[PDB]
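Before any comments, here is the structure.
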There are 4 protein chains.
Amino acid sequence: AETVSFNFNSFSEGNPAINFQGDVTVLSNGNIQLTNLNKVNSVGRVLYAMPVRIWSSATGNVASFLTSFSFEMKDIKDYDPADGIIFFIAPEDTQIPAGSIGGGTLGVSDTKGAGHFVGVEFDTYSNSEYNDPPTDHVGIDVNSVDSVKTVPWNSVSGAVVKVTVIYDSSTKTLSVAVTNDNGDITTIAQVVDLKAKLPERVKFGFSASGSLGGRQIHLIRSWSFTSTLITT
Amino acid sequence: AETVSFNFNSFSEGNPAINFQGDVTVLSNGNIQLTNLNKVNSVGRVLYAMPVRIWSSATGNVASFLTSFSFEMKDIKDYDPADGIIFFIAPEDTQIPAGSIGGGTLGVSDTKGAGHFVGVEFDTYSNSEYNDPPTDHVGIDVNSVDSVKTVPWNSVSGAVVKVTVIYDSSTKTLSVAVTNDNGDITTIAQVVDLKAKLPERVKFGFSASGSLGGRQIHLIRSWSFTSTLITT
Amino acid sequence: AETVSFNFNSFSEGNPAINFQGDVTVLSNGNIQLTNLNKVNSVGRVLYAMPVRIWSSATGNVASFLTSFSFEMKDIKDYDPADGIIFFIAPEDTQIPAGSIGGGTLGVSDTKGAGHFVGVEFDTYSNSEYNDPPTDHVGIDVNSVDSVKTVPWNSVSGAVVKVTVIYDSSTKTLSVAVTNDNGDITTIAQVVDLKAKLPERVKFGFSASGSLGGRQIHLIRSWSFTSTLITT
Amino acid sequence: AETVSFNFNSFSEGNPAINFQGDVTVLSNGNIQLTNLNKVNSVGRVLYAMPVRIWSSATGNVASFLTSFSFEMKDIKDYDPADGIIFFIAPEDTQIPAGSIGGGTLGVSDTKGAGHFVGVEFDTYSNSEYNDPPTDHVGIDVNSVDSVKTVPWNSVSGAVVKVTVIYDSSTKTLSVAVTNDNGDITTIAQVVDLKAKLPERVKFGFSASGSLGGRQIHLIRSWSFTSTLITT
Ligand SMILES: [Ca+2]
Ligand SMILES: [Ca+2]
Ligand SMILES: [Ca+2]
Ligand SMILES: [Ca+2]
Ligand SMILES: [Mn+2]
Ligand SMILES: [Mn+2]
Ligand SMILES: [Mn+2]
Ligand SMILES: [Mn+2]
């Protein structure tokens, strides 16, 4: 079997294993900060620099994966805490959309909310234009920030959030468990055919954005991942 | 919301949080050993002592849960490495079935392979009587050791195995990710309606068994669990 | 080490993690109401359902613990605001004393004020029979409602009170910090040998009581707890 | 009564309520970073800018206090994770000792380990010169980094640690509870006469230090405090 495995307890600027896109910076504590607090429509993304073969054109096999990450969103004086973080999967040539308005697009889509990606968003602002639910939510996105499905959630300022994601290739099920600061678990699962929506090789990463008035601290603290594709 | 959360990095005799059933012992290193290597048809089970309310007859709501555990199965000289471990959910009054033949029943079912439980088995012996697949496998079980679904797997003697399980109440999806010693991941997912198959109050635990000729070391090394039931 | 940890932001009926004794009810807002406003000598107690092993006869080790809770006491028309709330520790077989007169006994002692428990009382009525100080007080209780020690305090009707308790096993010190509505902090500390006064396995909880003419609303709003016992 | 109360969910270098000493920086996420990772013998300290009256020469009364804070220590590549954080109380004119060698002095003492302060250290290096215990430990310091008392502890890289401290003026007891990432609680308590060891007016804060080969990220995430001194 073909397996991709890695673990980041911290991050650093001089690490070729990560592609840094847009306004992302690495803080002295090793945290990735995705958006620039002093920029309008800020967008910042990080990607695991090695493309991952999620499906084989020879066998038709689709990989399963297990991934865990931790993040923190923190309010900043005067700005509206927005827009949130998205854990996403996209073609290996993925870049921040040209002329990105940031905000509700979460740095992965155009103004109409369309793009080429599969993601799990932690959305802290209700965009009517993308049919967002009225509160903070976790969503399963398929080529759109108009989520295929959402679950109510609560983004606690300054709280460290833990996420575990399982993708089971046989049932095509993407399952997400989010561990909040108050101890409660939030789950969301959706059937997503990764072989039908994405190319053979993809890149995994994180994206976050802001607007003129909507800004907040978006931090990626740690990330572990394992994918396994059967080669028989 | 109503949440049950615990974490065991080790275990001890006299820990009121754990109910010991049958041939279970606690080793000096803190590991739980489920079967007795010198006993015929040995059966040992451990349960989290507090009943967990997984669903409520008042609201119709079903809890979601996230649980992780680590185990080890090790061969012993002359005996056939058998029969495996099952992570299970059962009515709060659950006991080893009366007259248990151990073996392929994994300590949760009768001779015909029937019982009252939901589980994830790590099966190391092919029982034709329970329509087991020909190799080692991970199975999803619903009131039977004749699995609703299985996935090929490989039980490596002396290897520490990590498991992560997500139960998403809205989709009724039980998703399982198994991390092997060689780095590869194995996944299996099944829609299981816990509200239809189990009572409101349950016990969670582990069970392992052996036969006359089939015996092996079955160890539970660690266990973390979080369940959250929306109360409204 | 052996650790018991939990966190309640709210409560619910049917939560098997909590034992309800006597006149306890759960309000629609999730608060626990300990006494029945229409009953004479009302006594209601809530216990964390799992016994806690606070010490071991094998090693001689005693657990340390950290616990925080919030409560509210509110006056009702015509009745004298009485009798108060007690955070207590008692043998795992603990029940409301048979023939309890409620009142100044706080639901943990007999008419003479004796019982088998260790507690922290938030006393709102001066019972000369138990040598109560002349004003409202926080007291540390060892097998008696005739406190080993008290500190003057003020119970403000309708005010949410925050309490933090630390038990340090090495010094056997029970330290209490009470955060009043007016912003001031009240503290009280006492050396209490839990290994000498209580059995190995105990239950933690809250109790409140009233008399014929002494009735008030006694609410438990939240409760977090962590205990850790060093094991061989 | 005279009460000092404050709460910091975040910090800013621009704000006048905090005094910054030495190599401290404020990160964009609002965390205080006490040591400079690129400097030999780095020392950084923070203090609540307003002096707090802990005792009175007129009445002889001593204040009680409740304080909670959260921190994080994280390993860096190619350096020994050292030396730790100290929560300290000192005269209002307190400054980093002149010619500070950092390291085992934790930025509060001279080379011999002596200074004018009362503190709670989270020490991650064993200095034989200060009679440190062999492992990581929490200690109660009185004018010396040769702790009056210690308790074994474990500093987990990248983990958020929660601390609660109660000072009870009547018993002169300083009680500390430390909540670890593995779930366990660690406690330490010591009788410390603040009137005898410190002036009437003091400053509260945090200090951390490194050496040539001993460096690590030292972060202060949040801090709440309440002190009350009886003026009658
Ligand atoms: Ca949005
Ligand atoms: Ca079998
Ligand atoms: Ca009384
Ligand atoms: Ca040291
Ligand atoms: Mn959304
Ligand atoms: Mn099987
Ligand atoms: Mn009293
Ligand atoms: Mn030390």
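Numbering, chain B: per Swiss-Prot, residues 24-255 in sequence.
If you check the header, you will see the structure was determined by X-ray crystallography, 1.8 Å.
In case you wondered, yes, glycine gets a Cβ from its N, Cα and C as well.
Per Swiss-Prot, the feature Mn(2+) binding site maps to B:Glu144, B:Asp146, B:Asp155, B:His160. Take the CB of B:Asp155 (Mn(2+) binding site) and look out to 10 A: across all protein chains shown you find 21 other CB atoms.
Just so you know, the Cβ of B:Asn150 (Ca(2+) binding site) picks up 19 other Cβ atoms within 10 Å once every protein chain is counted. Annotation note: B:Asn150 (Ca(2+) binding site) sits in a coil segment as assigned by DSSP. Look at Swiss-Prot and you will find B:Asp146, B:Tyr148, B:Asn150, B:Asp155 tagged as Ca(2+) binding site.
In the three-state DSSP classification, B:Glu115 (variant position) falls within coil. Recorded in Swiss-Prot as a natural variant, B:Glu115 to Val carries the remark: In minor form.
Listed in Swiss-Prot is the natural variant B:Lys172 to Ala, annotated as follows: In minor form. Under DSSP, B:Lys172 (variant position) is assigned to a strand (E or B) in the three-state scheme.
For B:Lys185 (variant position), the same-chain residues lying six or more positions away in sequence with a CB closer than 8 A to its CB are B:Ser91, B:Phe92, B:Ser93, B:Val201, B:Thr202. According to Swiss-Prot, the natural variant B:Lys185 to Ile carries the annotation: In minor form.
Ligand 2 lies under 6 Å from the Cβ of the following recorded positions, listed in sequence order from B:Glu115, B:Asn150, B:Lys172: B:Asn150. If you take the C-beta of B:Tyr148 (Ca(2+) binding site) and look for same-chain residues 6 or more apart in sequence within under 8 angstroms, you find B:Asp103, B:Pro104, B:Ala105, B:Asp106, B:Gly107, B:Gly126, B:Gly127, B:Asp155, B:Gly237. Within 8 Å of the centroid of the Cβ atoms of B:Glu144, B:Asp146, B:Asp155, B:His160, where the record puts Mn(2+), the same chain has further Cβ atoms from B:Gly107, B:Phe145, B:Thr147, B:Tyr148, B:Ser149, B:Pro156, B:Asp159, B:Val161, B:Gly162, B:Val168, B:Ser170, B:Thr173. Annotation note: B:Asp155 (Mn(2+) binding site) sits in a coil segment as assigned by DSSP. Least crowded of the recorded positions (B:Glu115, B:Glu144, B:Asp146), judged by neighbouring Cβ atoms within 10 Å of its own Cβ: B:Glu115. For B:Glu144 (Mn(2+) binding site), the nearest neighbour among the recorded positions B:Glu115, B:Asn150, B:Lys172, judged by Cα separation, is B:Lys172.
Most other Cβ atoms within 10 A: among the recorded positions B:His160, B:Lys172, that distinction falls to B:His160. Cβ proximity to the Ca(2+) site centre (mean Cβ of B:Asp146, B:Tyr148, B:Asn150, B:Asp155, cutoff 8 Å) flags the following additional same-chain residues: B:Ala105, B:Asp106, B:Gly107, B:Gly127, B:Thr147, B:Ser149, B:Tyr153, B:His160, B:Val168. Among the recorded positions listed (B:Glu115, B:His160, B:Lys172), B:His160 has its Cα nearest to the Cα of B:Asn150 (Ca(2+) binding site).
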